[PDB]
Amino acid sequence: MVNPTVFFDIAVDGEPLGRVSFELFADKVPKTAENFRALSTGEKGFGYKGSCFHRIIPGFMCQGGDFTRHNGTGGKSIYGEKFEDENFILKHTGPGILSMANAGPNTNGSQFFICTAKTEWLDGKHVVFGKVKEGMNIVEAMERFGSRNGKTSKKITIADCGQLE
Amino acid sequence: XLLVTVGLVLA
């Protein structure tokens, strides 16, 4: 078995910026990795394509995944509305870590965040499930449009996404 | 603060 690789093509106010590819740790968190993989291909009839990064805080992370309410409060998993915290084997060790946003224990939906720094205070509370494989330079460019309160100065969207391998 | 929540974003 090989971990799946998924990609997002990012755009800033409709202008293509670049591609970021992620490796998902299906060998350690199969259920969480599968949810993200299926949401990236759009194979269940809904997903990340066309959604945006609604909250970006420089030096911390870029958060996205709300394809429903499109305002930071929505999204859902391929298993229904929410699912359990699979495990917390992996930690928020540095830039590039892919982890799930939530509203407390066992409330995983579709929202996720890409860490741009080590965030150890999130360990044991947020399920880490992948890492940026290529295109970390695109994530750094994205960070430039965020702010301390999270609001972005330009609309950052996932113009296209899918599975590479 | 620096949290990543869905619904009630805290300081």
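Going from the start of the chain as shown, residues are counted 1 onward.
Every residue, even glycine, has its Cβ placed from backbone N, Cα and C.
What Swiss-Prot records for A:7-163 is domain 'PPIase cyclophilin-type'.
Contacts of A:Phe60 (mutagenesis position) defined by a Cβ separation under 8 A and a same-chain sequence distance of 6+ are given as A:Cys115, A:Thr116, A:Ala117, A:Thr119, in order along the sequence. In Swiss-Prot, a published mutagenesis experiment is listed as A:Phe60 to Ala, annotated Loss of ability to stimulate MAPK/ERK phosphorylation.
In Swiss-Prot, a published mutagenesis experiment is listed as A:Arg69 to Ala, annotated No effect on peptidyl-prolyl cis-trans isomerase activity. Reduced interaction with BSG/CD147 and ability to induce leukocyte chemotaxis. Around the Cβ of A:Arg69 (mutagenesis position), 11 further Cβ atoms fall within 10 Å across all displayed protein chains.
According to its DSSP assignment, A:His70 (mutagenesis position) is coil. For A:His70 (mutagenesis position), the count of additional Cβ atoms within 10 Å of its Cβ stands at 13 [all protein chains shown]. One mutagenesis experiment named in Swiss-Prot is A:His70 to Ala, and its note says No effect on peptidyl-prolyl cis-trans isomerase activity. Reduced interaction with BSG/CD147 and ability to induce leukocyte chemotaxis.
In the three-state DSSP scheme, A:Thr107 (mutagenesis position) is classed as coil. According to Swiss-Prot, the experimentally introduced change A:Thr107 to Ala is described as follows: No effect on peptidyl-prolyl cis-trans isomerase activity. Reduced interaction with BSG/CD147 and ability to induce leukocyte chemotaxis.
Around the Cβ of A:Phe113 (mutagenesis position), the number of neighbouring Cβ atoms within 10 Å comes to 25. Among the mutagenesis entries in Swiss-Prot is A:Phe113 to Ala, noted as: Reduced ability to stimulate MAPK/ERK phosphorylation.
Every protein chain considered, the tally of other Cβ atoms within 10 Å of the Cβ of A:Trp121 (mutagenesis position) stands at 12. Swiss-Prot documents A:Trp121 to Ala as a published mutagenesis change and attaches the note 200-fold decrease of sensitivity to CsA. Reduced ability to stimulate MAPK/ERK phosphorylation.
Quoted from Swiss-Prot, the note on the mutagenesis of A:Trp121 to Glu is: Loss of peptidyl-prolyl cis-trans isomerase activity.
Among the sequence features in Swiss-Prot, the mutagenesis site A:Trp121 to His is noted as follows: No effect on peptidyl-prolyl cis-trans isomerase activity. According to DSSP, A:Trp121 (mutagenesis position) is assigned to a helical segment.
Among the sequence features in Swiss-Prot, the mutagenesis site A:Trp121 to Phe is noted as follows: 75-fold decrease of sensitivity to CsA.
Quoting Swiss-Prot on the mutagenesis of A:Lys125 to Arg: Loss of acetylation and interaction with TARDBP.
In Swiss-Prot, the entry for mutagenesis A:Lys125 to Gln states: Acetylation-mimetic mutant; no effect on its interaction with TARDBP. The structure shown retains the original residue. Neighbours of A:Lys125 (mutagenesis position), defined as other CB atoms within 10 A of its CB across all chains, total 16.
In space, A:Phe113 is the closest of the mutagenesis positions A:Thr107, A:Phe113, A:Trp121, A:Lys125 to A:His70 (mutagenesis position), judged by Cα positions. Rounded to a whole number, the C-alpha distance linking A:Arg69 (mutagenesis position) with A:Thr107 (mutagenesis position) is 17 angstrom.
Taking Cα separation as the measure, A:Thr107 (mutagenesis position) is nearest to A:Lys125 of the mutagenesis positions A:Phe113, A:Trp121, A:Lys125.
Listed mutagenesis positions: A:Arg69, A:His70, A:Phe113, A:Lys125. Those with a CB under 8 Å from a CB in chain B, in sequence order: A:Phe113. Cβ neighbour count for A:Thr107 (mutagenesis position): 18 (other Cβ atoms within 10 Å of its Cβ, all protein chains included).
If you take the Cα of A:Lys125 (mutagenesis position) and the Cα of A:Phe113 (mutagenesis position), they are about 13 angstrom apart, rounded to a whole number.
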